[PDB]
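The structure under discussion appears below in the form of structure tokens.
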Amino acid sequence: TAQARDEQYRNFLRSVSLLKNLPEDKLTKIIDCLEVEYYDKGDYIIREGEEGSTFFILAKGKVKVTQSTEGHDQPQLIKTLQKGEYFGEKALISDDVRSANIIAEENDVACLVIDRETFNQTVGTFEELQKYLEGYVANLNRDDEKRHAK
Ligand SMILES: Nc1nc2c(ncn2[C@@H]2O[C@@H]3COP(=O)(O)O[C@H]3[C@H]2O)c(=O)[nH]1
Ligand SMILES: [Ca+2]
Ligand SMILES: [Ca+2]
Ligand code: NA
């Protein structure tokens, strides 16, 4: 049933520390509106420099983050992310183009995709969550500065 499917997504999303304290009604909005995208080894989920207005939660598999830096022809490997982590918030919070590539590291990667309106009405409205992601993005900014991102 729909209710059971919803309960399953609820359990997973509550396991994502970012969403652990979100009010039930906002979590429900995410559950109703999320979409799921699958990727295989090497597929670019996000490309650096592109417009983007969606937020991703990694529901299965691993992805790597690459980014163009000074003195390097090719994007450099910054980190990998795994199930339970997230990405894509920076373009929304900063009102910017995508600031790094996100690349599937293995087959059958699955991301929960949340569009801009849902993000703003859920994650952008719960003050505690917005303030947190802002600290997160500011930290990303400092990291970019350190490695001299192009
Ligand atoms: N700028 C930046 N983005 C990062 C870093 N590590 C992970 N990311 C993620 O990569 C994403 C690329 O798209 P975004 O919308 O710019 O949001 C970014 C972050 O979620 C980092 O060190 N710097
Ligand atoms: Ca699931
Ligand atoms: Ca920028
Ligand atoms: Na994360």
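For chain A, we keep the numbers from Swiss-Prot: what you see runs 269-418, in order.
Placement of Cβ uses the backbone N, Cα and C atoms for every residue, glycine included.
Annotated features in Swiss-Prot:
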- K347, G356, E357, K358, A359, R366, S367, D412, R415: 3',5'-cyclic GMP 2 binding site (BINDING)
- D412 to A: Reduces cGMP binding affinity; when associated with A-415 (MUTAGEN)
- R415 to A: Reduces cGMP binding affinity; when associated with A-412 (MUTAGEN)
Spatial neighbours of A359 (3',5'-cyclic GMP 2 binding site) that are distant in sequence (at least 6 apart) but have CB under 8 A: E319, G320, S321, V365, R366, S367
Densest Cβ neighbourhood among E357, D412 (recorded positions), 10 Å radius: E357
Cβ contacts of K347 (3',5'-cyclic GMP 2 binding site) (under 8 Å, same chain, 6 or more positions away): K332, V333
Distance from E357 (3',5'-cyclic GMP 2 binding site) back to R415 (mutagenesis position), taken between C-alpha atoms, in Å: 20
Densest Cβ neighbourhood among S367, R415 (recorded positions), 10 Å radius: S367
Whole-number Å value of the largest CA-CA distance among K347, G356, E357, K358, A359, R366, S367, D412, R415, listed as 3',5'-cyclic GMP 2-binding: 20
Assigned element (helix, strand, coil) containing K347 (3',5'-cyclic GMP 2 binding site), judged by DSSP: strand
